[PDB]
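K.L.:
Dumping the structure here so I can ask a few things about it.
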Amino acid sequence: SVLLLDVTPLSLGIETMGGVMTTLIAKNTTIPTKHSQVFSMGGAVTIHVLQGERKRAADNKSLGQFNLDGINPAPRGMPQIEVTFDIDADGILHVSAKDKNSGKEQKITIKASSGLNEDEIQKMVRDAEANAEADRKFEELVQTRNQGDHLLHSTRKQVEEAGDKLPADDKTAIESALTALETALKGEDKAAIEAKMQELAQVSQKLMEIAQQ
């Protein structure tokens, strides 16, 4: 037999740190559907809803945005922002974000008029194909930078919490390694960032022990 199915024409997701589009609902997903993912917080909780197949947020269609105000980082630095995308039978997309630490929640109903039209959808698919390698390289460097940035700031935090408990020779080694990582993060060499991350870890075993205590 033959039939008409209702599926999403393009991936749907949110902007994440570094200007990346992170997908919540894959392209060509059957509706109604419902997907959620928990995110770590990195400053202001802004939920910027995106439609498209590109890895750069700026290259996708903005469907709307909202803030989740007055949120404090969860204990032990655990991921706390639960984002839910729900598409009903009528094809209406609803996006919500909840702070699992306070219970604070905000939601938006996306307007159909915010989405790309048929011709724009075809162009989007073509543009994603034509720039697949560049998009991958972009995302991979952002991912690596976000990892290294997190290690950089986390380690600096542990150094302060350790205080005089951290021996002078360890402190000197860690400080030098932090500077090397910071420098690598400003560059575009992913392997160099990974190397400097590992070198910092290697001089952090006493730091790890103190934090564990």
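These residue numbers are counts, starting from 1, taken along the chain as shown.
Structure determined by X-ray crystallography, 1.6 Å.
Positions of Cβ are set from backbone N, Cα and C atoms, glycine also.
Pulled these features from Swiss-Prot for this protein:
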- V45 to I (Swiss-Prot position 436): In SEG-2; confers temperature sensitivity (MUTAGEN)
- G64 to D (Swiss-Prot position 455): In dnaK756(TS); confers temperature sensitivity (MUTAGEN)
- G77 to D (Swiss-Prot position 468): In dnaK756(TS); confers temperature sensitivity (MUTAGEN)
K.L.:
I need the most crowded of these mutagenesis positions: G64, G77. Count other C-beta atoms within 10 angstroms of each C-beta and give me the top one.
P.N.:
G64
K.L.:
Roughly how many Å separate the Cα of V45 (mutagenesis position) from that of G64 (mutagenesis position), to the nearest whole number?
P.N.:
14
K.L.:
Near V45 (mutagenesis position), how many other Cβ atoms are within 10 Å of its Cβ?
P.N.:
20
K.L.:
For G64 (mutagenesis position) and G77 (mutagenesis position), determine the Cα separation and express it in whole Å.
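P.N.:
The separation of the Cα atoms works out to 28 Å.
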K.L.:
Please state whether DSSP places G64 (mutagenesis position) in a helix, a strand or coil.
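P.N.:
Going by the DSSP assignment, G64 (mutagenesis position) falls within a strand, counted as strand.
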